[PDB]
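K.L.:
Starting off with a structure, shown below.
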Amino acid sequence: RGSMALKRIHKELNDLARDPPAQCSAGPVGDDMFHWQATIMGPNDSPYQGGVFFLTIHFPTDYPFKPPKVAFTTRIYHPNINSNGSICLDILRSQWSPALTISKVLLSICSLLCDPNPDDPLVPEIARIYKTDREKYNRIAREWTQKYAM
């Protein structure tokens, strides 16, 4: 909160609107600027193609000096995202910089969907299938996009 965070959050939203991310949405849920929602459409040639994924974003009271809290509300079959929707991404913690923006964060997540990090698994078994039988990985990933993201 405080003046500085609110001003930076709103500055981020204006830049995001003036340069609409490719089929990815993000903005405040209602009138509290520290509470955002993002919608991500599955990449075109990924097993997530066709699905729509919703996330919750919570800016810390000291933003940009603290990272935002991001999580999936939509179920997804992925090695770096568990059942609580928790996202295992470095920039969301240790590789966090005040020079980063939510726009960069969304992009970083989009990439995560396209290229998982099986070496840093949040879900062991999904990491395994991915590494040892990627065709199956894609079939199951495609299946969950049907049951949960459409």
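If you go along the chain as it appears here, the first residue is 1 and each next one adds 1.
So this one's X-ray crystallography, 1.9 Å, going by the header.
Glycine too: its Cβ is placed from the backbone N, Cα and C atoms.
Swiss-Prot lists these features:
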DOMAIN    4-150  domain 'UBC core'
MUTAGEN   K66 to A or E (Swiss-Prot position 63)  Strongly reduced interaction with CNTO4
MUTAGEN   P67 to A (Swiss-Prot position 64)  Abolishes histone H3 ubiquitination and decreases interaction with PHF7
MUTAGEN   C88 to A (Swiss-Prot position 85)  Catalytically inactive. Loss of ability to promote FBXW2-mediated GCM1 ubiquitination. Inhibition of TNF-alpha-induced degradation of NFKBIA
ACT_SITE  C88  active site, glycyl thioester intermediate
MUTAGEN   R93 to A (Swiss-Prot position 90)  Abolishes histone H3 ubiquitination and decreases interaction with PHF7
MUTAGEN   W96 to A (Swiss-Prot position 93)  Abolishes histone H3 ubiquitination and decreases interaction with PHF7
MUTAGEN   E125 to K (Swiss-Prot position 122)  Abolishes histone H3 ubiquitination
MUTAGEN   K147 to E (Swiss-Prot position 144)  Abolishes histone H3 ubiquitination
K.L.:
Starting from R93 (mutagenesis position), work out which of the mutagenesis positions listed here (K66, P67, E125, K147) have their Cα within 10 Å, and give them in sequence order.
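P.N.:
So the list reads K66, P67.
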K.L.:
Within 10 Å of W96 (mutagenesis position) by C-alpha distance: pick out those among the mutagenesis positions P67, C88, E125, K147, and say none if nothing qualifies.
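P.N.:
So the list is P67.
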K.L.:
Rounded to a whole angstrom, what is the C-alpha distance between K66 (mutagenesis position) and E125 (mutagenesis position)?
P.N.:
32
K.L.:
Relative to the Cβ of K147 (mutagenesis position), which residues of the same chain, six or more apart in sequence, are found under 8 Å away?
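P.N.:
Within the chain, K147 (mutagenesis position) has Cβ neighbours under 8 Å at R75.
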K.L.:
What does the structure give for the C-alpha distance between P67 (mutagenesis position) and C88 (mutagenesis position)? Integer Å is fine.
P.N.:
13
K.L.:
Using Cα coordinates, what distance in whole Å links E125 (mutagenesis position) and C88 (mutagenesis position)?
P.N.:
15
K.L.:
Could you tell me how many residues in the domain 'UBC core' (4-150) are helical, how many are strand and how many are coil under DSSP?
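P.N.:
The composition, in the requested order, is 53 helix, 26 strand, 68 coil.
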K.L.:
To which of the mutagenesis positions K66, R93 does the lowest count of other Cβ atoms within 10 Å belong?
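P.N.:
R93, out of the mutagenesis positions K66, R93, has the fewest neighbouring Cβ atoms within 10 Å.
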K.L.:
Could you check the mutagenesis positions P67, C88, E125 and say which one's CB has the fewest neighbouring CB atoms inside 10 Å?
P.N.:
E125
K.L.:
If you count Cβ atoms within 10 Å of the Cβ of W96 (mutagenesis position), leaving out that atom itself, what do you get?
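P.N.:
The Cβ of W96 (mutagenesis position) has 17 Cβ neighbours within 10 Å.
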